[PDB]
Amino acid sequence: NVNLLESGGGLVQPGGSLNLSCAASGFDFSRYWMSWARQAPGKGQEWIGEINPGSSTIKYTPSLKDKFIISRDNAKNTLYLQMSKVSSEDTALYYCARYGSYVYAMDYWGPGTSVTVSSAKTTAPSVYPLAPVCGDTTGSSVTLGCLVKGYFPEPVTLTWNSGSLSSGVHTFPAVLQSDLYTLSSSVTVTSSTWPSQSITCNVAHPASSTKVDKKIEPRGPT
Amino acid sequence: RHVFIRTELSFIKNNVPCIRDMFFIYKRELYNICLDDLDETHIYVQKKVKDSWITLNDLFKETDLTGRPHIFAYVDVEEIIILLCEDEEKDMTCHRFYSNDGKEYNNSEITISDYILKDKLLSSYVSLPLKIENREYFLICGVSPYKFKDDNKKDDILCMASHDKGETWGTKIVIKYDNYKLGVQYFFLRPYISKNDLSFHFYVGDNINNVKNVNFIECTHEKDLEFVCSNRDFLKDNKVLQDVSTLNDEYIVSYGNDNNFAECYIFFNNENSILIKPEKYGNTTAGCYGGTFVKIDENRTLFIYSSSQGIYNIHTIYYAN
Amino acid sequence: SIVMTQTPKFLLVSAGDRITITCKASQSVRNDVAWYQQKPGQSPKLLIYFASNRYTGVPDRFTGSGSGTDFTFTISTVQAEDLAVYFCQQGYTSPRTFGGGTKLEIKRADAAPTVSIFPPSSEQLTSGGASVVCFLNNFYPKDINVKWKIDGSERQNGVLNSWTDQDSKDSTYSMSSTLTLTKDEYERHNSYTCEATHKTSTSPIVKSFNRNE
Ligand SMILES: *[C@@H]1O[C@H](CO[C@@H]2O[C@@H](C)[C@@H](O)[C@@H](O)[C@@H]2O)[C@@H](O[C@@H]2O[C@H](CO)[C@@H](O)[C@H](O)[C@H]2NC(C)=O)[C@H](O)[C@H]1NC(C)=O
């Protein structure tokens, strides 16, 4: 069962350098061509490059030929992308992908990992739990919120009860505001489940080693 | 004395302007081994479906090859086997593929050191196994381009051969073609094979691009691995020889009205005759210059020729009784 | 570098309907074209290769065709799971450029938004800013408009809205809208109201709270 994983993403100042790795498993890594592609926010996929198992054949998009250089270690089952002299155009979510047998098509993509290029520095989110209205009117259901505010840069991960809560979640795309992102999430459960059972939003910001949990409890005395 | 003839015509579109075509039959279906080159080159395995070629695989992407290679296809009732061998730019390196469905080929690579054909020219072709005393053989055959001088019969047509599918090419196969001319030079030699019968098809003349005359030579055993081959005539007045095939142990022989190939004749046992006139509806002249037989069985055979764009005219020819 | 022009861009259709996107290349690219789907939140998945071949595990509804310059991708009976971004790619030569993509979203029966209003968190007022949040979950069709009332007056600035993609589960959209202000600006006013307007009802959906409740 094929599996890929990207690593090394994050912020980098313009004109700088960054290394990106992709570990692969479940298949013969030395038996298949490998490739890099990327997704600028709000834009279509852009092919980056490709390399044959013996590393004899490496090919790039003309714009990136003197910037990036692709490589691979068959002994470590790992694909590598070396980036340098980046500009604002390169801020993108990077995917590493395998070619199919006898086809120049990406038959399996990895999740990818983020890369942001900006002169602004890292910032950890505030996390504010959103309990319902203080004069709550119980219905068949209750809805709880979680407000992530003022972090930079992307991405950020948010789950409920460490992913124990699945249906009824609505996690909105982050909105930018003067170099500071903001995100929010909603969840809806039966009135018999809350506040009878604990409900927490878990928030993680890799960019500054931030990990916060926030338990939702009704407004009132404590 | 019965004769039954029937002629059908079907057209096929191909989006690939193949530099060179290589049809073969597997199951009932038709396949082509296309070559596209003009930096990157492709060797497509296309398959006839309804009205158009459908590419299935790019074998050449497995590569580790440098440039344009010789191609040797071998078709059995069980499985297709395709070899991509480097031509001289010193012992042969090839890529072996095999499939028992025609869709999913398996990859491999082989090297024949000190190979028998070390100083011979080769050209790509499709072929069938040659039965020999309960041992079928695939043959890679090479012809010496042109002989300047000393009379010698050793390796005018040499073949190296394998009886383990394509995996190893140990056996030598000697051909004694008792013919020579000074400025004559052979090209595009391929082995026509039918049951135990070995034959060769090749062009004769001074060096390539001015080839004109076709030559065909039947072969008969001298040893288990040695053949003697004498030329078989096919000349007809005001007609140029083109291609040769067999139906029901009889020859079917195509010709053209002349080298411009405005029309093609099919000749059954040099007794019955058919005329294929290509209808023209383009500014380009229509002709059958590339026309080749593709045997289906002992009763049916195809006659194929391309035109202006990738328009494969395909005559389905039936002849029996 | 070859260019791949994809038509159309947005497709809104009901289930059980056929669809056919087309892809036109700047030059001949033989038969080497692939078609991919990425559902929202998902990495792209291969679906078609060499223009007209199924990839293994690809459901029959997906088909591809076309010759030379131009190609077509087709779904026979679109389903709610097929809400996605589809795009073509040329494999004939490097660079192996992609197309511009084609979003595909589905029709469904219209639904009234479920609205909830949330006053600023107890932890947040320490930081000197107050964030009033309003959620409007599970509603069709696409468009909805929210107005913010502060003691009966419409408020211009400070709103920040965000929409989810269509949900594959229920073909429903979701929306959040948040107004942040100075905690002193929160401190001088009492009632706050999230108001919503949508085709499902002539009357706006209203949810509200006062500062001390
Ligand atoms: C990014 O990585 C390069 C190379 O690291 C090596 O190549 C990788 C594929 C990986 O397998 C590593 O284990 C290898 O050791 C770094 O470039 C090297 O840097 C050192 C000093 O930094 C220098 O002596 C080497 O010559 C460099 N090699 C090359 C090929 O340039 C680079 O420093 C890394 N940068 C970051 C930010 O991690």
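All residue numbers given for chain B refer to Swiss-Prot; the residues shown span 31-68, 73-123, 129-360 in order.
So this one's X-ray crystallography, 3.6 Å, going by the header.
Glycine residues also receive a Cβ, built from the backbone N, Cα and C atoms like all the rest.
Copied over from Swiss-Prot, here are the features:
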MUTAGEN   B:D66 to K  Prevents the interaction with c2 neutralizing antibodies
MUTAGEN   B:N145 to D  Loss of N-glycosylation; when associated with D-322 and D-338
MUTAGEN   B:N322 to D  Loss of N-glycosylation; when associated with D-145 and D-338
MUTAGEN   B:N338 to D  Loss of N-glycosylation; when associated with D-145 and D-322
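All features noted in Swiss-Prot, drawn onto the structure.
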| residue | record | DSSP class |
| --- | --- | --- |
| B:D66 | mutagenesis position | strand |
| B:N145 | mutagenesis position | strand |
| B:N322 | mutagenesis position | coil |
| B:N338 | mutagenesis position | coil |
- Hey, which of our mutagenesis positions B:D66, B:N145, B:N322 end up with a Cβ under 8 Å from chain C? B:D66
- Between B:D66 (mutagenesis position) and B:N145 (mutagenesis position), find the distance joining the two CA atoms and give it rounded to the nearest Å. 22
- Rounded to the nearest whole Å, what distance do the 4 unmodelled residues have to cover between the Cα atoms of B:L68 and B:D73? 8
- Within 10 Å of the Cβ of B:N338 (mutagenesis position), how many other Cβ atoms can be counted across all chains shown? 14
- Measure the gap for me: Cα of B:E123 to Cα of B:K129, whole Å, across the 5 residues nobody built. 9
- Query: For B:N145 (mutagenesis position), which residues in the same chain are close in space, meaning a Cβ under 8 Å from its Cβ, but six or more apart along the sequence?
  - Reply: B:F136, B:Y137, B:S138
- Students should find that the Cα atoms of B:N338 (mutagenesis position) and B:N322 (mutagenesis position) sit apart, in Å rounded to an integer, by 36
- Note on the structure: Using a 10 Å radius on the Cβ of B:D66 (mutagenesis position), the other Cβ atoms enclosed count 19
- Cβ atoms near B:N322 (mutagenesis position) (within 10 Å, other residues, all chains): 6
